[PDB]
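Here the structure is laid out as structure tokens; the discussion comes afterwards.
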Amino acid sequence: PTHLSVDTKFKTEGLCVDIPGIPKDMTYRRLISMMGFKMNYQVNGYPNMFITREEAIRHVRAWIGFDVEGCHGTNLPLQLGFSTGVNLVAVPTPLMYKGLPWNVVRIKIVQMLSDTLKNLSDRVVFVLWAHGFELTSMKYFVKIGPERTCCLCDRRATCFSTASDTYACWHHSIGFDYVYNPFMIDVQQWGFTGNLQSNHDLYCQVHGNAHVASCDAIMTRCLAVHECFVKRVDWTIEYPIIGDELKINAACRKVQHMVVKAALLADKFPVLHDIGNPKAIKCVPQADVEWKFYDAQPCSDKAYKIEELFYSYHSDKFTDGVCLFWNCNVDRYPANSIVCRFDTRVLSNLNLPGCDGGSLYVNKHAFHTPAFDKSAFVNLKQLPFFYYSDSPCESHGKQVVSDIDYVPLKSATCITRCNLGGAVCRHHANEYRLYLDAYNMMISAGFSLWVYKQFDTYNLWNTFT
Ligand SMILES: CCn1cc(NC(=O)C2CCCC2)cn1
Ligand SMILES: [Zn+2]
Ligand SMILES: [Zn+2]
Ligand SMILES: [Zn+2]
């Protein structure tokens, strides 16, 4: 049980308005044949065009919502809509394109998918709310066959060119005209009552129905993300490394230790309330403080209400000491907090569009995160950049930068004994620059840092006496 059997039943009720008379009894094997595709009894890595919900969740980075609306069907123009916001009009002869024949429409489809997916996935998963026209339009831009590799690299082939008779991945498909061996899933097969808009609108108010195919494509992908990542969560599923995952995660650990150690040194809190990951470890193990942990899994639907996390009778006095919320999304942070909150609006290859303003952050695991809301931080301020270190001023080993290329560091934010004494040493200059790179990496990945209003790095200078 790995792939979806072609002999699995496909429910056809959603298809009968576009395809009247369609048999109630239908398999994927018969549906694919009706779509104009021939599988030829082939055991070459592509057993079915359709995939299971479990296979779709493993390939969420490949998801592209797709919808087709009749403009007027061999005689009528079709409006092809994608969750990228693109609408194309194919004549049989929010970006809205005018009617053009299939031979040019298919070139645009290949360019659009390749640019969207080349840094995300090795494939495309068309996410549908199948009513008929989208399935019967596939033969005009899709070719299938055995699994193949790119003509310029080792990656699996996703495109085909009729001009050259060659195959390419998303990175090398310029000038290609056919989508090759795409995958697809029909959300209607999951058991829903009522139409797409009524189901989507139960969980999301950010995607309206501007009555175009791309709006339906967007809503379909949104509903699928809600079902697979919001109401249902699976953190066991691992996702491949596609970018700066490791550097970002290492930076996150460095920044957390730096900020918490400095808050404890500057304000000397007798107790720290660490709220979040039930598997968390003390980020500052040498700190004198009474460290208390509170279990809260990452919220994927709405941000936690602070009244439910803190109230209903723990140290009980969360007002004593400091509260640490490291990626623990709450509606309104208490004034005595240290906070790391992912900004869902960030544009990156790790952050995928999500449900109801939320985003799907995929870094080793998939985490649907509720919409970023500035009002959650009303009791705090933005945490400014600083580097603090009490370690001895001593270089050690071969230096990365040569003596002639090295410039001594000058910075008001290098909080060290050497900078207090008027001249930053080589070791602290190296560590400052490495820390600044890690910090910038974390910020640019979408993380935002917030702190209690009394936080002042001026209080760190007296820890050198
Ligand atoms: C032009 C100024 N300047 C930057 C550095 N950079 C470095 O030493 C980094 C930090 C340790 C690894 C390499 C030296 N000098
Ligand atoms: Zn390639
Ligand atoms: Zn939505
Ligand atoms: Zn130093």
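The residue numbers of chain A are those assigned by Swiss-Prot, with the residues present covering 5949-6020, 6027-6047, 6076-6295, 6298-6449 sequentially.
Each Cβ is built from the backbone N, Cα and C atoms, and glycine gets one as well.
Record note (Swiss-Prot) on the natural variant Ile5967 to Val: In strain: Omicron/BA.1, Omicron/BA.2, Omicron/BA.2.12.1, Omicron/BA.2.75, Omicron/BA.4, Omicron/BA.5, Omicron/BQ.1.1, Omicron/XBB.1.5, Omicron/EG.5.1. Taken from Swiss-Prot, the feature Mg(2+) 1 binding site covers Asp6015, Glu6116, and the record attributes it to experimental evidence. According to Swiss-Prot, the Mg(2+) 2 binding site annotation covers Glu6017, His6193, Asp6198. Annotated active site per Swiss-Prot: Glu6116 (among others), in sequence order. What Swiss-Prot records for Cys6132, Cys6135, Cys6151, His6154 is Zn(2+) 14 binding site, and it gives experimental evidence as the kind of evidence.
Feature annotations (Swiss-Prot) mapped to structure.
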residue: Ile5967; record: variant position; Cβ neighbours (10 Å): 16
residue: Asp6015; record: Mg(2+) 1 binding site; Cβ neighbours (10 Å): 29
residue: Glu6017; record: Mg(2+) 2 binding site; Cβ neighbours (10 Å): 21
residue: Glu6116; record: Mg(2+) 1 binding site; Cβ neighbours (10 Å): 25
residue: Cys6132; record: Zn(2+) 14 binding site; Cβ neighbours (10 Å): 19
residue: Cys6135; record: Zn(2+) 14 binding site; Cβ neighbours (10 Å): 12
residue: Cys6151; record: Zn(2+) 14 binding site; Cβ neighbours (10 Å): 24
residue: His6154; record: Zn(2+) 14 binding site; Cβ neighbours (10 Å): 20
residue: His6193; record: Mg(2+) 2 binding site; Cβ neighbours (10 Å): 8
residue: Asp6198; record: Mg(2+) 2 binding site; Cβ neighbours (10 Å): 28
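Neighbours of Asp6015 (Mg(2+) 1 binding site) among the recorded positions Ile5967, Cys6132, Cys6135, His6193, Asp6198, defined as a Cα within 10 Å of its Cα, are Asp6198. The DSSP secondary structure for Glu6017 (Mg(2+) 2 binding site) is strand.
For the segment bounded by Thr6047 and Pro6076, where 28 residues are absent from the model, the Cα separation is 25 Å. Ranked by CA distance from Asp6198 (Mg(2+) 2 binding site), the binding-site residues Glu6116, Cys6135, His6154 have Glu6116 at the top as the closest. Taking the centroid of the Cβ atoms of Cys6132, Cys6135, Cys6151, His6154 as the Zn(2+) 14 site, the other same-chain residues with Cβ within 8 Å of it are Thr6131, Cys6133, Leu6134, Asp6136, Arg6137, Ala6139, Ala6150, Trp6152, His6153, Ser6155. Counting 2 residues missing between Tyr6295 and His6298, the deposited model places the Cα atoms of those two residues 8 Å apart. Nearest by CA distance to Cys6132 (Zn(2+) 14 binding site), out of the recorded positions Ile5967, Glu6017, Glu6116, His6193, is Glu6116. With a cut-off of under 6 Å between the Cβ and any atom of ligand 2, the binding-site residues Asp6015, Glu6017, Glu6116, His6193, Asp6198 reduce to an empty set. Comparing Cα positions, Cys6151 (Zn(2+) 14 binding site) lies closest to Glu6116 out of the recorded positions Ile5967, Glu6116, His6193.
Of the chain residues outside the Mg(2+) 2 site list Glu6017, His6193, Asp6198, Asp6015, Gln6033, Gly6035, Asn6191, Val6194, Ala6195, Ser6196, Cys6197 have their Cβ within 8 Å of the site's Cβ mean position.
Following the DSSP three-state reduction, the secondary structure of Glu6116 (Mg(2+) 1 binding site) is helix. Secondary structure at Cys6135 (Zn(2+) 14 binding site), taken from DSSP and collapsed to helix, strand or coil, is coil.
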